[PDB]
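First the structure, which I've put down as structure tokens, then a few questions once you've had a look.
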Protein chains: 2
Amino acid sequence: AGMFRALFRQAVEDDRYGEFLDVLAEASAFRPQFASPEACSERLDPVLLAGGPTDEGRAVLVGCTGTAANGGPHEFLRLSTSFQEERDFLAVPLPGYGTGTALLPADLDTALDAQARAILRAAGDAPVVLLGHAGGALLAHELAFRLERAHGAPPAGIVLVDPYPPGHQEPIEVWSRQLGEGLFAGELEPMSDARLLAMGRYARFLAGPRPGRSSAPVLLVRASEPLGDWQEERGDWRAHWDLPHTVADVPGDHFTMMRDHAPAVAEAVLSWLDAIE
Amino acid sequence: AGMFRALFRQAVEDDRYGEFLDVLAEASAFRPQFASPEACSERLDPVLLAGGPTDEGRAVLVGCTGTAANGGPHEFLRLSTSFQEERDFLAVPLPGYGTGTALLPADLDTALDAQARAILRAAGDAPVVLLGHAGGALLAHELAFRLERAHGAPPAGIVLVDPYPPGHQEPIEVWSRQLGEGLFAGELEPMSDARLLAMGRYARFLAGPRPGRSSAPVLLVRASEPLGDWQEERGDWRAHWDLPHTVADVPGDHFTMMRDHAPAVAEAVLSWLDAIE
Ligand SMILES: *C(=O)OCCS[C@H](C)c1cc2c(cc1[N+](=O)[O-])OCO2
Ligand SMILES: *C(=O)OCCS[C@H](C)c1cc2c(cc1[N+](=O)[O-])OCO2
């Protein structure tokens, strides 16, 4: 495929995953942007991946697509089967990843506002519970806060699957080559250069200062196996979030928790949703 | 073509040529490199573009290819016709631009050493006079110093056609937009991403600290037209070199001095070579 992918493959080989994401972020600034939610390229209409039973007033689940350049409307396919006849599961796309190619968001708030609009239109009057994995976990929380402060509509809950927020990212740096190697392993087709630029841009968004904590209760789902070696004397390698409502540990590692062990994640979410309703 | 080209086009549209060259330099570090002159991809054999008359001991002219990503073995075609029946003119390629694609030089000295080997093999025992335009002007002098100090073979002269060395580059930054538009206008084909990366890497080499002046006499050739608008209170907009042996002004601007007015450049060179011989 493209040169950015080739360069990225080399950087992951050289254990410089982080340095090249910075290049991707810098480079992405020259892509055409949208500065208002109105100006967004894509239809962010959420895709219905599971239907719950027939009713009322039950929360619907919204999957917030992660940052991975190999990602897309297939992240939640395996997870969603476990919600069939249990909950509606809607997957909302991340602006900048579609198809010309898609405009990039001018800042993260403009992307969130475009998602907030499509989510409120699709969910109707049902309460919404936001779910995201890894980078998507961080996006799920920023979308939660945006819905609350800017659209006056806080979600009923947030599910954070293996989040590594700023200040708790030491494991994610020690294992960066495993993380970089994971992106290339997950390729169904080659990662496009446009999507790699989108990924770098969003990675930079999420490293920035985003004060503002959602009111919504948090289910923290954590992998149980480390992704790489780790001396326990360094402290905890696990995913972290401040003051969760509930913590669930599931089999697998950062990656496999969402593949081979997706049902374990779904079971933790379903038990948690009943508890808070 | 490729995404680096797409981004670069947007950058010159947005008048951010300089910022995007910095991106190209950063991305170029993730390209395959050669760390010793032996390991060089290309043959670098100079191409004979003009023949002088039959002799002995007259200098041959060596054209040092510039950094332009749209460049190649055609930079000196129009200029060289004016040396036919006057001087041998050899055009030596710049390492990193050929064909797989070509390895990038790990530093500038490795590229210069690879060129030094091919030039000495080609020039035989004739004295050598290096010629370069703009960025190539800077490369010719770094090559002159390299030939003298590293290969014990100082050239007989250097011809610097419109050089803007560090510390005298203010006019060429103000006109960076015209430089970028010139690159795209000059495209015989689309600039490949590999060559844009090479161009960025060489630009970075040539901004860095390179003390050390060649012993060889310098003919400084200067355009007479500004490339763009210019407030005279900013000073002299013209190309600069410290303590030139001879200064020649020719019609045209930074660009057209080598196109429509190449014969005036050649006439300045031919008189100069006779004086110093
Ligand atoms: C999930 O892994 O995100 C996909 C991009 S991987 C990147 C190194 C990463 C990993 C984690 C978080 C963010 C993030 N990122 O986009 O920078 O958070 C949680 O774990
Ligand atoms: C000649 O114009 O070189 C073509 C590439 S433009 C690049 C920014 C540049 C422009 C000039 C000089 C060097 C140079 N460079 O750093 O490569 O010098 C003269 O004008």
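Chain B is numbered as in Swiss-Prot, which gives 1057-1111, 1114-1157, 1162-1339 for the residues shown.
For all residues, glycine too, the Cβ spot is worked out from N, Cα and C.
When I checked Swiss-Prot for this same protein, it listed these features:
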type	residues	note
ACT_SITE	B:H1316	active site, proton acceptor
BINDING	B:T1125, B:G1197, B:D1224	substrate binding site
MUTAGEN	B:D1224 to A	Retains significant albeit reduced thioesterase activity
MUTAGEN	B:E1235 to N	Only relatively minor changes in the thioesterase activity. 10-fold reduction in the kcat/Km for ketoester; when associated with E-1239
MUTAGEN	B:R1239 to N	3-fold decrease fo the catalytic efficiency and 3-fold increase of affinity
MUTAGEN	B:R1239 to E	10-fold reduction in the kcat/Km for ketoester; when associated with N-1235
B:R1239, B:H1316: which of these recorded positions has the sparsest Cβ neighbourhood within 10 Å?
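Ranked by other Cβ atoms within 10 Å, the recorded positions B:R1239, B:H1316 bottom out at B:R1239.
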Identify, among the mutagenesis positions B:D1224, B:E1235, the residue whose Cβ has the fewest other Cβ atoms within 10 Å in this structure.
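Taking B:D1224, B:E1235 as the mutagenesis positions, the minimal 10 Å Cβ count falls on B:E1235.
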Of the recorded positions B:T1125, B:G1197, B:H1316, which one has its Cα closest to the Cα of B:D1224 (mutagenesis position)?
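Nearest by Cα distance to B:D1224 (mutagenesis position): B:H1316.
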Of all the Cα pairs drawn from B:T1125, B:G1197, B:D1224, the residues the record ties to substrate, which distance is largest, in Å?
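For the residues that bind substrate, the greatest Cα distance is 14 Å.
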Are there recorded positions in B:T1125, B:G1197, B:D1224, B:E1235, B:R1239, B:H1316 whose CB lies under 8 Å from a CB of chain A, and which ones?
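Listed in sequence order, the recorded positions near chain A come to none.
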Can you name every residue in this chain, apart from B:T1125, B:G1197, B:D1224, with its Cβ inside 8 Å of the center of the Cβ atoms of the recorded substrate site?
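Near the substrate site, the remaining chain residues are B:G1124, B:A1126, B:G1194, B:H1195, B:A1196, B:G1198, B:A1199, B:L1200, B:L1201, B:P1225, B:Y1226.
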Based on DSSP, name the secondary structure state of B:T1125 (substrate binding site): helix, strand or coil.
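Its secondary structure by DSSP: coil.
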Calculate how many Å lie between the CA atom of B:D1111 and the CA atom of B:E1114, with the 2 residues in between left unmodelled, and give a whole number.
5
Take B:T1157 and B:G1162, the residues on either side of 4 unmodelled positions, and give their C-alpha distance in whole angstrom.
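What separates the two Cα atoms is a distance of 6 Å.
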Applying a 10 Å Cβ distance cut-off over all chains shown, what neighbour count does B:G1197 (substrate binding site) have?
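Neighbour count, Cβ to Cβ under the 10 Å cut-off: 23.
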DSSP three-state call for B:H1316 (active site, proton acceptor): helix, strand or coil?
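It is coil.
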Let me check the 10 A CB neighbour count of B:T1125 (substrate binding site). How many other CB atoms are there?
24
Could you check which of the recorded positions (B:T1125, B:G1197, B:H1316) sits closest to B:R1239 (mutagenesis position), going Cα to Cα?
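Checking each of B:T1125, B:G1197, B:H1316 against B:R1239 (mutagenesis position), the shortest Cα distance is to B:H1316.
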According to DSSP, does B:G1197 (substrate binding site) sit in a helix, a strand, or coil?
helix
Measuring Cα to Cα, how far is B:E1235 (mutagenesis position) from the residue listed as 'active site, proton acceptor' in Å?
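Between the Cα atoms of B:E1235 (mutagenesis position) and the residue listed as 'active site, proton acceptor', the distance comes to 13 Å.
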